[PDB]
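K.L.:
Attaching a single structure in structure tokens format; questions to follow.
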Amino acid sequence: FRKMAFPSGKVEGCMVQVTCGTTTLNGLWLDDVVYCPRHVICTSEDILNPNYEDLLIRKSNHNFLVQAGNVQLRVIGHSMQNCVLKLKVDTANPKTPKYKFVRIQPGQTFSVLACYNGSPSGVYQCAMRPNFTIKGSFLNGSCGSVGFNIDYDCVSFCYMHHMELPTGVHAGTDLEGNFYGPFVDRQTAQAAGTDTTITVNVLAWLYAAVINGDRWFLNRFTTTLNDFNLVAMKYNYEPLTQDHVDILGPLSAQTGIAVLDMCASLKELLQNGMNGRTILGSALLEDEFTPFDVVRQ
Amino acid sequence: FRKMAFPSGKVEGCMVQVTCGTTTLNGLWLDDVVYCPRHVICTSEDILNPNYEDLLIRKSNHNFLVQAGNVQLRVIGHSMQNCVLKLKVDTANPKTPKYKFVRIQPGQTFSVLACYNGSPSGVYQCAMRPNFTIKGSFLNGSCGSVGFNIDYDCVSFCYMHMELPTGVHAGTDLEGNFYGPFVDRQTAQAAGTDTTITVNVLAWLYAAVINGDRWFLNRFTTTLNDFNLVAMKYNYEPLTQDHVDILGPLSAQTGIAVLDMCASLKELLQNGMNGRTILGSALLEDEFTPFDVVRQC
Ligand SMILES: *[C@@](O)(CO)[C@H](C[C@@H]1CCNC1=O)NC(=O)[C@H](CC(C)C)NC(=O)c1cc2c(OC)cccc2[nH]1
Ligand SMILES: *[C@@](O)(CO)[C@H](C[C@@H]1CCNC1=O)NC(=O)[C@H](CC(C)C)NC(=O)c1cc2c(OC)cccc2[nH]1
């Protein structure tokens, strides 16, 4: 059982480089539109406090250099949607997949294709944290890298990368340009809200361990849903809802372990610690596998 | 630090399915050759003690069903190289990347594109253990999935996918030679006892130093032989000359001589971590290569 990303080929064919003046970043080329973070129009001075509509009206189509591989695409129009710039080009991307733009919910996972200078570099799985950060791996020039899920050849784009917080976690927007979380595309040191642990995912991951032959953390006890949630909130875990209980059904039926039985196991792990033992190779409780992630794998 | 896979698109375009009788697995289509595990030719009555040479004589080109999706590729020749079958087909794959076949050493990392019926399912990083197993995530039908590294758009294929009774996985290089002492028969096989990948732990310590976490740097050095003798008493792999040289770039970057870092690790092995952490963790990580570290740092 490993963190597994979706195959990235359908997205790789869409990554381009966008350059405005001295600033370059990545763009997403779908049909005849290139989507990229709007701060590509800011100079190192503008970015401390950018008035984006005022800066964008002063730019011309020819101010934007878009490169796909080596070939330059001609920008024939541009509009802004929240924090995302939409550059219209005279060439349709012939490798555009079936796609949708979606805004994901906290606790849901997606694959990130990290890119630099329009070139894909790496792929890995992230979860949208409850405080709307993600724990990714992004360096200078990664802005405009995207996150996505794939379901039967349809790519659902959910994330476009914008910033790294002082704590080293990351923040970005959906493909409509609205940030996840309270962040703003200005060059400032921003803190997130206090993060919490994705309870339903920890439970799904304990089920994954049982499906894979590890049972050491199980116990004879049970708990009520409310009593579990009282302990969970005390340990900065998210509440577990009845919808979460229902979503864990298949894993429960597959293993024959009642959800609230597994909740009692997690309660014990939380109150007694792991005592130096490991689960699926981890010395920490893992919360970035969803129940679907476990089933799909 | 994230386990990051290479973008998989260049390999996705090479995946096909190969069927013999009722047995379907995955194959790798490069130029006009499809490479796949030779046990596709076995029936349930052959796999226990297969005589591959006599089984292959009874096969003809028209016994092999090779499909890119649902499109059949006509087989025009067949041969066996060690544990791989090579089916010559009448169409050169237009998506063939620049590629090489490489045999990796223990400790090296690579991306696995897990595939089923020729259709890529997910991608993730693996490390070759010193006992020549990988901790993969493979189900029924995964055989023929490949592992690879990508350097300047050249794909170096290193792995073609058995699951041991312990749940780890074994396979061959693309010339059909198993990593480790395994054979392609339907038989419960055991790997040698594993060891910790020393060169990768040292890479991890360099990564910590790069990031300002350097409490473990001491005032000692060691000879390579003295370190290797200690390492073996703690179930750590001995270092080779090649290991010393691939640590060269990180040693230059930090100014910490390789043998000085060996002396720091030796102290950690003999005394333990004393409840202290390195890069946030009480456990030393051995699945990041020196290349992986320079890439994320
Ligand atoms: C982009 O790629 C910009 O094109 C860049 C991506 C990060 C660089 C290092 N790792 C990354 O993920 N994003 C930024 O540089 C953004 C730009 C904003 C959205 C206009 N800024 C930050 O991520 C940022 C600014 C500051 C800061 O200021 C002062 C202080 C502390 C942290 C910090 N992060
Ligand atoms: C390929 O899909 C087969 O074409 C399959 C992959 C494994 C299935 C479960 N996870 C995998 O990685 N491979 C096999 O089933 C191979 C086939 C051989 C090479 C002919 N066999 C095994 O992996 C195998 C057989 C036995 C066994 O016997 C008896 C006893 C214990 C373990 C075991 N593994």
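What you see of chain A is 3266-3562, where the numbers are those given in Swiss-Prot.
Every residue, even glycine, has its Cβ placed from backbone N, Cα and C.
Pulled these from Swiss-Prot:
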type	residues	note
ACT_SITE	A:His3304	active site, for 3CL-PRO activity
VARIANT	A:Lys3353 to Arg	In strain: Beta/B.1.351
VARIANT	A:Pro3395 to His	In strain: Omicron/BA.1, Omicron/BA.2, Omicron/BA.2.12.1, Omicron/BA.2.75, Omicron/BA.4, Omicron/BA.5, Omicron/BQ.1.1, Omicron/XBB.1.5, Omicron/EG.5.1
ACT_SITE	A:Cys3408	active site, for 3CL-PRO activity
VARIANT	A:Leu3468 to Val	In strain: Zeta/P.2
K.L.:
Hey, how far is A:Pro3395 (variant position) from A:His3304 (active site, for 3CL-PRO activity), Cα to Cα, in Å?
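P.N.:
About 26 Å separate the Cα atoms of these two residues.
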K.L.:
Out of A:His3304, A:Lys3353, A:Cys3408, the recorded positions in the record, which is closest to A:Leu3468 (variant position) when you go by Cα distance?
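P.N.:
In terms of Cα distance, A:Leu3468 (variant position) lies closest to A:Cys3408.
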K.L.:
C-alpha of A:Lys3353 (variant position) to C-alpha of A:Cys3408 (active site, for 3CL-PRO activity): distance in Å?
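P.N.:
Pair distance, Cα basis, whole Å: 19 Å.
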K.L.:
Taking DSSP three-state, what's A:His3304 (active site, for 3CL-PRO activity) in: helix, strand or coil?
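P.N.:
Where A:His3304 (active site, for 3CL-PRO activity) sits, the three-state DSSP reduction gives helix.
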K.L.:
So which of A:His3304, A:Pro3395, A:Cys3408, listed as recorded positions, have a Cβ under 6 Å from an atom of ligand 1?
P.N.:
A:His3304, A:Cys3408
K.L.:
At the Cα level, what's the spacing in Å between A:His3304 (active site, for 3CL-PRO activity) and A:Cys3408 (active site, for 3CL-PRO activity), rounded?
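P.N.:
Taking the Cα atoms only, A:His3304 (active site, for 3CL-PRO activity) lies 10 Å from A:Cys3408 (active site, for 3CL-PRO activity).
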K.L.:
For the recorded positions listed here (A:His3304, A:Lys3353), tell me which residue's CB has the most neighbouring CB atoms inside 10 Å.
P.N.:
A:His3304
